[PDB]
Amino acid sequence: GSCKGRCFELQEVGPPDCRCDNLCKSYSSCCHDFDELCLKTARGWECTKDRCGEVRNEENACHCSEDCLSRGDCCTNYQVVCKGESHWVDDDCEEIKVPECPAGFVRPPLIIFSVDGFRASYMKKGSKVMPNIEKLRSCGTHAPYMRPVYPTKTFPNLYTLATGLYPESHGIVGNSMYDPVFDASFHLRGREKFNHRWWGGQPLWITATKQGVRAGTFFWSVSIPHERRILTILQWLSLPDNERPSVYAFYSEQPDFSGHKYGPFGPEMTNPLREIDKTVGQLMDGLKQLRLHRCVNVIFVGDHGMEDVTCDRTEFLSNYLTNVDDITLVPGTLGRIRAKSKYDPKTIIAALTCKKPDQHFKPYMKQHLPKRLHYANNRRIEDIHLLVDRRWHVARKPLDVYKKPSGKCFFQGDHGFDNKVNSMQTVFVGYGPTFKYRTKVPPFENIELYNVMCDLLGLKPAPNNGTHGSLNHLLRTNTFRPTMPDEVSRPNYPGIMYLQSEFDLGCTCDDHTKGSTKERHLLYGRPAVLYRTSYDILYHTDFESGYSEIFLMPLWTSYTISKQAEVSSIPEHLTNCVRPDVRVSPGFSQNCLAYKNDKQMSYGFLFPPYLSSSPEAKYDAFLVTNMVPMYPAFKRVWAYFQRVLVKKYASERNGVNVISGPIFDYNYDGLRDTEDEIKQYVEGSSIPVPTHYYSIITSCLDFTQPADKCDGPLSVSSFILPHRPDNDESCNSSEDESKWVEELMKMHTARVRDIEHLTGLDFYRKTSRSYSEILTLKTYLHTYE
Ligand SMILES: *[C@@H]1O[C@H](CO)[C@@H](O[C@@H]2O[C@H](CO)[C@@H](O[C@@H]3O[C@H](CO)[C@@H](O)[C@H](O)[C@@H]3O)[C@H](O)[C@H]2NC(C)=O)[C@H](O)[C@H]1NC(C)=O
Ligand SMILES: CN(c1nc(-c2ccc(F)cc2)cs1)c1c(CCC#N)nc2ccc(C3CCN(S(C)(=O)=O)CC3)nn12
Ligand SMILES: [Ca+2]
Ligand SMILES: [Zn+2]
Ligand SMILES: [Zn+2]
């Protein structure tokens, strides 16, 4: 019945014997003497000079007596105050070229210092506010920011950090959730959240344990002071070889807790930032005191940022919907709606769509949300979602909300918004023997981190949504080397096979061998096809394509548009021209009759006829092998992109290479559909309708070089446009395309990697860059923020 000998014991005792572990307070299951022995606070956490060589008083939180080292309970500043040593922060950066660990240590430990709601811009505050953190940042490896997953809430982001998985895959899709299979709710408060049934994937503490690497308890009851959390970690580090964990985590509820009260830029935020830094100093001083300060890898990382949000900036569904009492809303910086058991999704979406001039939320069916959010493929995600404007909340009705009785809001800051929003970005710093010295790295998504942490511990990662190798540039030593996948399907290269006469495709028109087309239009090699299919490489003066005889359209179409390229028209005489392709059987070709019989569907072209190099070349653009099903509403988007925006990008970027193609993701799992999974065809045909259209736009990062003569790193932007039969998503869509199309595109920006998942292709296979560098490029997201 005693915690004597057991404080913060790693092997938690089962029921009903009392506990002394990190979480016993949250189970109200601590032994009676837990507070007394394990949560001592007398005299604080710092030695003072008058305590140096004191007689030991056992009531003290930490000790300054001469036996403190042998007892394992000196204050973190003991050697500094009592033995004349410097604080860690007062030492200059010193490159740790090799881990310097005690005997017995078989790998450098990892300590994750996680800070809740640590907005990326808080790093600008500087060495006068946060001297310790700024030393970590400038001596170690750091990114300008780290992007969280959506929703930009704590539990989804903490578990992503831990698993490398999107929320829809790990299952923690919100701080609040309903699961229809369990018929149960998950809430930050209450004990439900501890039940293993909610938690999917394989978190780092499980990965370590499964591979024979011990973890400290990552979780801490709120009542355990931060200083005690640190002392506990440090004390665990002095355990014998056969007990000592290799992986630890500190967690702090700051600066999030204050951020909500004062807003992210409230002047009161300086105090929490100072206190966090002091906690960091206690860790580093502690490690130095243990002579582990050149042994341990330390990651400083946040879960998300913080935005200015006040109760007066609240949209109410009751202003849009009658009978708002039929609905359940998960409210705040996002919306999820479901019925209470009158309810009808289409009525609800319509009634919420483009209804007020300044409307600060947009409704979506989850499958129509931007693919970059990867927020749909989980039964815990409601079909109806509201994306809320930064700085705003959505609520169901006024009386569902309440101010203080004094009339002021409960909060001035909040988070949860789209993870592209600047204010939601958080931090990453790595410091120690395995990280690079005084190195800055590009920003990266938090899904990538699990793989790094695995590498840092010599663990094989569980299957996750990180691209393993994409952050090899963070480390001075890599335990993992990325290898480029082998191509599964080889292309055919058909010459002239058929004759005009053999084609009865219902089309009308008013009437190539590699060469240097491959050199000019495919700058980074052919994409590889990573699934079993039959497809043809088709060459033309102005573009190259990979044409699928299964889906009867290109998988990809590649072409290069120079800065000085001329945009021309679709001649009147070629307005409705479609031409048979003599290289492809009639049987594996689309036909024009299908389109005439389909009253909703038209067609467009992947290579734009607007960017033809000559009148003769333009005829290639009307080949049946270049056409794709497009709703008329979609053609408004695509024609504007092709006729106006491609030239613009080319003009701005000193030329661009473009790869465009269809995506099919009818089951919204972010993966390429099998043919069995396609649920819509051009009527009377087996022409599959794309759910989306992608484009990858590449150029030289050094803009002084043209895109087709680039020596160094590359620059990419990409999108995955939803193929919709209306433009209800774009509230200004009844105006000229100049007012809304490019904003639609920006909303549906994507990583090359997202397109790879969605198509089963592999891009950038032949460049003068290292594969690791290419992995970084493929994980880049252009945000426009
Ligand atoms: C993000 O990462 C997760 C985890 O790797 C990915 O989920 C995994 O997806 C695979 C492939 O679909 C699933 O396994 C396979 O499922 C098919 C379909 O039934 C089956 O025929 C195969 O034999 C195999 O079991 C796997 O179950 C699933 N894992 C988890 C944890 O759900 C996910 O696809 C990734 N997301 C993106 C967008 O990349
Ligand atoms: C998810 N979570 C926490 N994640 C971290 C974390 C730290 C560093 C890092 F790189 C990645 C993650 C610390 S704690 C959480 C928190 C809030 C923070 C605290 N303390 N509170 C709790 C309570 C319970 C649990 C569960 C999660 C599920 N399991 S399981 C079944 O997967 O082993 C048990 C403990 N997590 N949790
Ligand atoms: Ca799919
Ligand atoms: Zn948080
Ligand atoms: Zn918060």
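Shown for chain A, in order and in Swiss-Prot numbering: 56-396, 401-570, 586-591, 617-884.
This entry, so its header tells us, was determined using X-ray crystallography, 2.0 Å.
Quick reminder: no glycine exception, Cβ is built from N, Cα and C everywhere.
According to Swiss-Prot, the protein carries these features:
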type    : residues                               : note
BINDING : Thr209, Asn230, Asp311, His474         : 1-(9Z-octadecenoyl)-sn-glycero-3-phosphate binding site
BINDING : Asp311, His315, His474                 : Zn(2+) 2 binding site
BINDING : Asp764, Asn766, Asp768, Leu770, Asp772 : Ca(2+) binding site
DOMAIN  : 98-142                                 : domain 'SMB 2'
MUTAGEN : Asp171 to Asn                          : Abolishes lysophospholipase D activity
MUTAGEN : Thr209 to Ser                          : 15% of wild-type lysophospholipase D activity
MUTAGEN : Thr209 to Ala                          : Abolishes lysophospholipase D activity
MUTAGEN : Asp311 to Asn                          : Abolishes lysophospholipase D activity
MUTAGEN : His315 to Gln                          : 20% of wild-type lysophospholipase D activity
MUTAGEN : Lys430 to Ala                          : Impaired secretion. No effect on lysophospholipase activity
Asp764 (Ca(2+) binding site) -> DSSP, reduced to three states, gives coil
Treating G and I as helix alongside H, and B as strand alongside E, what does DSSP give for the domain 'SMB 2' (98-142) in helix, strand and coil?
13 helix, 3 strand, 29 coil
In the deposited model, 4 residues lying between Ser396 and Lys401 are absent; what is the Cα-Cα distance separating these two residues, in Å, to the nearest whole number?
10
DSSP-derived class (H/G/I helix, E/B strand, else coil) of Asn230 (1-(9Z-octadecenoyl)-sn-glycero-3-phosphate binding site):
coil
How far apart, in angstrom, are the most distant Cα atoms among the 1-(9Z-octadecenoyl)-sn-glycero-3-phosphate-binding residues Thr209, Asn230, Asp311, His474?
15
Using a 10 Å radius around its CB, how many other CB atoms surround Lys430 (mutagenesis position)?
28
Sorted by sequence, non-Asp311, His315, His474 residues with Cβ within 8 Å of centre, Zn(2+) 2
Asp171, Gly172, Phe312, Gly314, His359, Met361, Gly472, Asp473
Write down the Cα-Cα distance for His315 (mutagenesis position) and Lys430 (mutagenesis position), rounded and given in Å.
29
Go through the recorded positions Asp171, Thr209, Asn230, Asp311, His315 and pull out the ones with a Cβ less than 6 angstroms from some atom of ligand 3.
none
Need one number: the Cα separation in whole Å between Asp570 and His586 across the 15 missing residues.
18
Cβ neighbour count within 10 Å of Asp311 (mutagenesis position):
24
Which recorded positions (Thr209, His315, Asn766) fall within 10 Å of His474 (1-(9Z-octadecenoyl)-sn-glycero-3-phosphate binding site) by Cα distance?
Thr209, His315
